[PDB]
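For reference, the structure discussed in these notes is given below.
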Amino acid sequence: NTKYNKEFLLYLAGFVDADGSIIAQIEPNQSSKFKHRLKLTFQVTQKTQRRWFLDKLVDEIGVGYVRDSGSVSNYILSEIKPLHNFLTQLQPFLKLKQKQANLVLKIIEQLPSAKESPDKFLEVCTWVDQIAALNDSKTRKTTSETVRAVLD
Amino acid sequence: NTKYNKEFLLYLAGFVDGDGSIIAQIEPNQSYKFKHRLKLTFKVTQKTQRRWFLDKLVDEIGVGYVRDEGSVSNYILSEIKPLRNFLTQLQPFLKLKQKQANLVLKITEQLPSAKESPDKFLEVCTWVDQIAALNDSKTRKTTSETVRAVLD
DNA sequence: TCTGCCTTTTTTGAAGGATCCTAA
DNA sequence: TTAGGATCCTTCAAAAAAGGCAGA
Ligand SMILES: [Ca+2]
Ligand SMILES: [Ca+2]
């Protein structure tokens, strides 16, 4: 558990509320127990000319990585434990994405029990739905109702 | 002056570096002495469903206003004196738009003596050029060299 | 099985301007 | 003339997903 300084988290929270994204997904997958799995991603996007800003963020957060997608680059953090540690410390300072971060934390904490009960899995999938509802969601396909249908 | 608190300025600088814009323009208009005027705008854009965020900004900055543009809204500050007071305080905390902020402050400081000679109006115009260079400029038309219709 | 990373796509929600109006 | 506001336009630079591979 890296501890992050407060002035860093305040500025970063403003920047995340603006250019960042807290993304929760349900992905069909026949080899997982309930034929789906959850993905949680913290992302900060920026034009590739300013990839230096994202490279410095990776140094400061101490985990995650930067990838180029031609025109733009993204800082990505997905690994569950460091994602939990990071969002736990950022969320107090968030204003537009606070609810999404707290949902992600709730999901992460219930993950252990999600993976042994289909109705607990479903409940967690409804929290994913709530995240997407708070985001500017436009291309989403798999929802908790997709999961419920498939569970037979 | 209105003296802003530190935690407000940290968060806002991150938000501004993300969704904000520090804009300097040279507008052609035959009724100004030099056939142009300088226009300086601090802008924060957000989707209109989140216009309450921008309304709150008016209250916290204590000047400026919010304009609905249909799909998105903008907080706008361009009145020269409060703009100068606000950017002076925000500038230290900016990381992507710090130079643009300092150019606007520099221009503002010279405006008075700008409206009193060619050569020095043109000089200020090159400082506008430099802010546009720092921005992701894509639709700019009137530059300092356009202003060389001051040539007679 | 489970997780984290890789690749790619969609559609804006921003950014960064240009131009027009009007009082004092 | 001037400052500040009002209307508008362009072109992305973001956001927010989708789908897939493979090592553990
Ligand atoms: Ca944004
Ligand atoms: Ca941005």
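Chain A uses Swiss-Prot numbers throughout; the residues present, in order, are 2-153.
If you check the header, you will see the structure was determined by X-ray crystallography, 2.0 Å.
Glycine residues also receive a Cβ, built from the backbone N, Cα and C atoms like all the rest.
A mutagenesis experiment is reported in Swiss-Prot for this position, A:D20 to A, L or N, and the note states: Loss of catalytic activity. Reduced affinity for DNA. The Mg(2+) 2 binding site annotation in Swiss-Prot covers A:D20. Under its mutagenesis entries, Swiss-Prot includes A:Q26 to A or C with the note: Alters the specificity of the endonuclease. In Swiss-Prot, a published mutagenesis experiment is listed as A:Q44 to A, C, T, V or W, annotated Alters the specificity of the endonuclease. Quoted from Swiss-Prot, the note on mutagenesis experiment A:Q47 to A, E or M is: Loss of catalytic activity. Looking at Swiss-Prot, the entry for mutagenesis of A:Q47 to N says: Strongly reduced affinity for DNA. No effect on catalytic activity. Experimental mutagenesis at this site is recorded by Swiss-Prot as A:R68 to A, annotated: Loss of activity. Swiss-Prot gives this note for the published mutagenesis A:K98 to R: Strongly reduced affinity for DNA. No effect on catalytic activity. While the structure shown retains the original residue, Swiss-Prot records the mutagenesis experiment A:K98 to A with this note: Strongly reduced affinity for DNA. Increased catalytic activity.
Taken in sequence order, the mutagenesis positions A:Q26, A:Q44, A:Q47, A:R68, A:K98 that lie near ligand 1, meaning a CB under 6 Å from one of its atoms, form an empty set. Fewest Cβ neighbours within 10 Å among the mutagenesis positions A:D20, A:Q26, A:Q47, A:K98: that distinction goes to A:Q26. Note: the CA-CA distance between A:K98 (mutagenesis position) and A:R68 (mutagenesis position) rounds to 23 Å. Distance noted between the C-alpha atoms of A:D20 (mutagenesis position) and A:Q47 (mutagenesis position) is 7 Å. Highlighted here are the mutagenesis positions (A:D20, A:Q26, A:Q44, A:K98) whose C-beta falls below 6 Å from ligand 2: A:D20, in sequence order.
Taking the Cα atom of each, A:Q47 (mutagenesis position) and A:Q26 (mutagenesis position) are about 22 angstrom apart. With an 8 Å limit on C-beta distances, none of the mutagenesis positions from A:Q26, A:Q44, A:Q47, A:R68 reaches chain B.
A helical conformation is recorded for A:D20 (mutagenesis position) in the three-state DSSP classification. For the pair A:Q44 (mutagenesis position) and A:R68 (mutagenesis position), the Cα-Cα distance reads 11 Å. Sequence-distant contacts of A:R68 (mutagenesis position), defined by Cβ-Cβ distance under 8 angstroms and a gap of at least six in the same chain, are A:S74, A:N75, A:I77.
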